[PDB]
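*Asks:* Please see the structure below; I have some questions.
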Amino acid sequence: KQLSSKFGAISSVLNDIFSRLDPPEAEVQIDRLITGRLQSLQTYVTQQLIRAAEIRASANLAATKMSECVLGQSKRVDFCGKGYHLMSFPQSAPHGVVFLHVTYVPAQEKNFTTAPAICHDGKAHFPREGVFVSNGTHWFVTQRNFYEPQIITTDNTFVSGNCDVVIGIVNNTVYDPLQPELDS
Amino acid sequence: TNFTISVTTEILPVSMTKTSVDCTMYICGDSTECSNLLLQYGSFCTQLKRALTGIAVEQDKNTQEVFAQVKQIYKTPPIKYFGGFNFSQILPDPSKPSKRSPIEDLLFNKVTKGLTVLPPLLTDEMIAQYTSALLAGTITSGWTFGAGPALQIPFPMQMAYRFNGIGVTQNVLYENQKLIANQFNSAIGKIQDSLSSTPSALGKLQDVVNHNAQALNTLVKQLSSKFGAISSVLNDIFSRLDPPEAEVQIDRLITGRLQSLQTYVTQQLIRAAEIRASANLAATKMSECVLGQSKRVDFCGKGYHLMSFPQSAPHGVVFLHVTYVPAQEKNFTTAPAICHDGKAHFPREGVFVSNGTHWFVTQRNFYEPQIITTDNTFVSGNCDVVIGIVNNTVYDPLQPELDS
Amino acid sequence: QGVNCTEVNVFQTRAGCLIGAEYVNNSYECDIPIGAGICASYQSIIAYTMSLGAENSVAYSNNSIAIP
Ligand SMILES: *[C@@H]1O[C@H](CO)[C@@H](O[C@@H]2O[C@H](CO)[C@@H](O)[C@H](O)[C@H]2NC(C)=O)[C@H](O)[C@H]1NC(C)=O
Ligand SMILES: *[C@@H]1O[C@H](CO)[C@@H](O[C@@H]2O[C@H](CO)[C@@H](O)[C@H](O)[C@H]2NC(C)=O)[C@H](O)[C@H]1NC(C)=O
Ligand SMILES: *[C@@H]1O[C@H](CO)[C@@H](O[C@@H]2O[C@H](CO)[C@@H](O)[C@H](O)[C@H]2NC(C)=O)[C@H](O)[C@H]1NC(C)=O
Ligand SMILES: *[C@@H]1O[C@H](CO)[C@@H](O[C@@H]2O[C@H](CO)[C@@H](O)[C@H](O)[C@H]2NC(C)=O)[C@H](O)[C@H]1NC(C)=O
Ligand SMILES: *[C@@H]1O[C@H](CO)[C@@H](O[C@@H]2O[C@H](CO)[C@@H](O)[C@H](O)[C@H]2NC(C)=O)[C@H](O)[C@H]1NC(C)=O
Ligand SMILES: *[C@@H]1O[C@H](CO)[C@@H](O[C@@H]2O[C@H](CO)[C@@H](O)[C@H](O)[C@H]2NC(C)=O)[C@H](O)[C@H]1NC(C)=O
Ligand SMILES: *[C@@H]1O[C@H](CO)[C@@H](O)[C@H](O)[C@H]1NC(C)=O
Ligand SMILES: *[C@@H]1O[C@H](CO)[C@@H](O)[C@H](O)[C@H]1NC(C)=O
Ligand SMILES: *[C@@H]1O[C@H](CO)[C@@H](O)[C@H](O)[C@H]1NC(C)=O
Ligand SMILES: *[C@@H]1O[C@H](CO)[C@@H](O)[C@H](O)[C@H]1NC(C)=O
Ligand SMILES: *[C@@H]1O[C@H](CO)[C@@H](O)[C@H](O)[C@H]1NC(C)=O
């Protein structure tokens, strides 16, 4: 639509200008018209360059996302999906790409009584990967994302020092799986 | 043999000042004939108005993306006890009417025609509320508030989990909890004093503000340019010369002003793209450093990253990265494997360590010797394949059980 | 925007003065931005401060944990 701009000339058409005004004097008007058209073209070119740079950055972001959480796992939280990420499915899109992220979302939480460690026989016991939880009268170790109570034993816990330097420790016995074999 | 809890600052710009420019008022002013002559130029003013509105909504979208990371506004408990840890400098102060933290107040104080400066969609009060909600979520609920429902977790076990995230057991944290809390408080005080005493720490935001103000001043001063004409005022050429020459002079002034405004628009678009990239980086850091722990090196500060604090800033965001820095190293003799009864023993998670006489196993990031047993070691092959194996016995905790 | 309507259902904001909208004390998730905290919507046309979200206060304690 910018082609039909006067740009300070008598008309947007140039053949009529050349017919009604002689090219010696119409050269200035034609030069003004073509330099206005060239300025509009340069503005369009600069806008296209800026848009192309932005879309290239977006495409690089999409390529990195497909490198991380499509061809493998992704440990970056809130990078390519809300919540814990499992996988994604790339599908074709018009002049673009779309992602179908499969995410892991926990639900239905419950209250439990926690403890930093367990003091048994004067020695503090720390979980290998879980956390000591209590439902009111018994102690259990559970995963950090799912509820799965288990008896505290020596296989999933390790001993490091005594149980007085730490703060918040409680008293609970630790079942030894090795004992009943040689008890009999 | 020792660690150091170091807190480092990271300032990243978020958004620039949204501006709107009127083409007719800036170029021609109050001249109707000038407006009639400009109306034949096409839709340059419409194009630039569309570009400026796109820039403004881009800034608003960047602010929404970097600040509204959650939909639930969390509140700190009235009992602000977290096992000896102090967070008074980052929590909002009820004494101040602005509900801003002393650190936030310090960062706010340290930062100082046809054109209208549009105010941002999000004010500083709701930005401060967003930062307070993020702090409450990352302190009381841990990192799980950004991945669904918020789960309550006390601070010592959250710090133990964060230490486990960089391969450090919780025993050293629970044996030196008071020392860790005192070091954290000292680091917070030191970084607050450094932010108060260093005017050059706010270089990026001040540079952005100065660039925007200087661009506005240059666009204002471009009206005084004669652009090769007799006068720089349209009134003088309208009331002092014949219309056949006054039309040419008016055309020269309007094309010079249009070129200047096009250059200003191009500079604004380039700066907006740079601010877009910076805001995307800041949003990534907020999603990784604040909403969780990142195993990436140097993404969330120097050294191993534990956690971070998001703080509001004028036209920017300030991060307080909590880092893990080892110190006080000691020379120790090592060996790839231990030979015992013709079997090669390899560590499960650590490395074999020797002080000269005995051999132990310890973690990679901390010194914690332990007796080399079969629980923390696994056997694989014999001893004539590995290179550098030494001779030592492997204790069996099962052996005294049936020895008696 | 940028001027006061006293020298032009009238409401005054920091961004400017708007006519044709009624101020509502309720906080809703807005759709049409205005500026300076105010964010109008259609229900008639109303203007109000935009809502950040539902207010929540987790019961924090030093001996309580939550496991899904
Ligand atoms: C906490 O959980 C444990 C195990 O799930 C409960 O122990 C069992 O409780 C059931 C009924 O509540 C009894 O029939 C079993 O005999 C119990 N097991 C043992 C080994 O005694 C315990 O009751 C739960 N406590 C609370 C307060 O809910
Ligand atoms: C856990 O058990 C220890 C050892 O029995 C308790 O420590 C004793 O506590 C009593 C009074 O609480 C003192 O009179 C003893 O001198 C303590 N003995 C030792 C060796 O420290 C401890 O109180 C118990 N904790 C709980 C929560 O029951
Ligand atoms: C690790 O370093 C910290 C500080 O760098 C040491 O803590 C100091 O301990 C001495 C003696 O106990 C005290 O006089 C200092 O006041 C402590 N400093 C601080 C800042 O609390 C700690 O002792 C070191 N660890 C070891 C094993 O030596
Ligand atoms: C946490 O830090 C704040 C800020 O430094 C401490 O408040 C200071 O307390 C001392 C007395 O202990 C006063 O002399 C200072 O004037 C206080 N600072 C300010 C800014 O008012 C606070 O004591 C620290 N500890 C706790 C548990 O909050
Ligand atoms: C290497 O560390 C071991 C473990 O601490 C040291 O063995 C102990 O050394 C002390 C200091 O003389 C003795 O009191 C203990 O009886 C030793 N323990 C055993 C089981 O013998 C050992 O001395 C250290 N070696 C060097 C060169 O520092
Ligand atoms: C560690 O012990 C092994 C076994 O006792 C040593 O290997 C012996 O080395 C001698 C010569 O050095 C040979 O004659 C034997 O045949 C080897 N025995 C076996 C079973 O291979 C080894 O030298 C010892 N390492 C050190 C450093 O003393
Ligand atoms: C846990 O208890 C607190 C207060 O006792 C309560 O606010 C919260 O809703 C409880 N959560 C669950 C899952 O029962
Ligand atoms: C929890 O905090 C309260 C109040 O600060 C305190 O009385 C109690 O001893 C704390 N519990 C533990 C296990 O430290
Ligand atoms: C370890 O030994 C080397 C050379 O013997 C020495 O340069 C270095 O300082 C020592 N490291 C420590 C911590 O003493
Ligand atoms: C260590 O290096 C020295 C010199 O390069 C060499 O003599 C020695 O055999 C090496 N030891 C091992 C275990 O590679
Ligand atoms: C309202 O008008 C008065 C006087 O005309 C002016 O001083 C004041 O700044 C105006 N209010 C706003 C919010 O601009």
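Here chain C follows Swiss-Prot for its numbers: 613-620, 641-675, 691-715, in order, are the residues you see.
Just so you know, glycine gets a Cβ as well, placed from its N, Cα and C.
So Swiss-Prot says this about it:
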type	residues	note
VARIANT	C:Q613 to H	In strain: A23.1
VARIANT	C:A653 to V	In strain: 19B/501Y
MUTAGEN	C:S673 to A	No effect on O-glycosylation by host GALNT1
VARIANT	C:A701 to V	In strain: Beta/B.1.351, Iota/B.1.526
VARIANT	C:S704 to L	In strain: Omicron/BA.2.12.1
*Asks:* Note down the number of other Cβ atoms within 10 Å of the Cβ of C:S673 (mutagenesis position), including every protein chain shown.
*Replies:* 17
*Asks:* Using a 10 angstroms cut-off on Cβ to Cβ distances, just flag whichever of C:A653, C:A701 is the loneliest among these variant positions.
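*Replies:* Lowest Cβ count within 10 Å among the variant positions (C:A653, C:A701) is C:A701.
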*Asks:* At the Cα level, what's the spacing in Å between C:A701 (variant position) and C:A653 (variant position), rounded?
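*Replies:* Distance between the two Cα atoms comes out at 25 Å.
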*Asks:* Restricting the comparison to the variant positions C:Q613, C:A653, C:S704, which residue's C-alpha is spatially nearest the C-alpha of C:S673 (mutagenesis position)?
*Replies:* C:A653
*Asks:* May I ask you to report the DSSP-based helix, strand or coil state of C:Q613 (variant position)?
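*Replies:* SS state of C:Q613 (variant position) = coil.
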*Asks:* Under 8 Å Cβ-Cβ to chain B, which of the recorded positions C:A653, C:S673, C:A701?
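*Replies:* In terms of proximity to chain B, the recorded positions that count are C:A701, given in sequence order.
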*Asks:* Can you tell me how many other Cβ atoms are located within 10 Å of the Cβ belonging to C:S704 (variant position)?
*Replies:* 13
*Asks:* In sequence order, which same-chain residues at least six apart have a C-beta under 8 angstroms from C:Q613 (variant position)?
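*Replies:* Correct list: C:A647, C:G648, C:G667.
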*Asks:* State the Cα to Cα distance, in Å, between C:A653 (variant position) and C:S704 (variant position), rounded to an integer.
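*Replies:* Computed Cα spacing between C:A653 (variant position) and C:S704 (variant position) is 33 Å.
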*Asks:* Check C:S673 (mutagenesis position) against DSSP and tell me helix, strand or coil, would you?
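*Replies:* Going by the DSSP assignment, C:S673 (mutagenesis position) falls within a strand, counted as strand.
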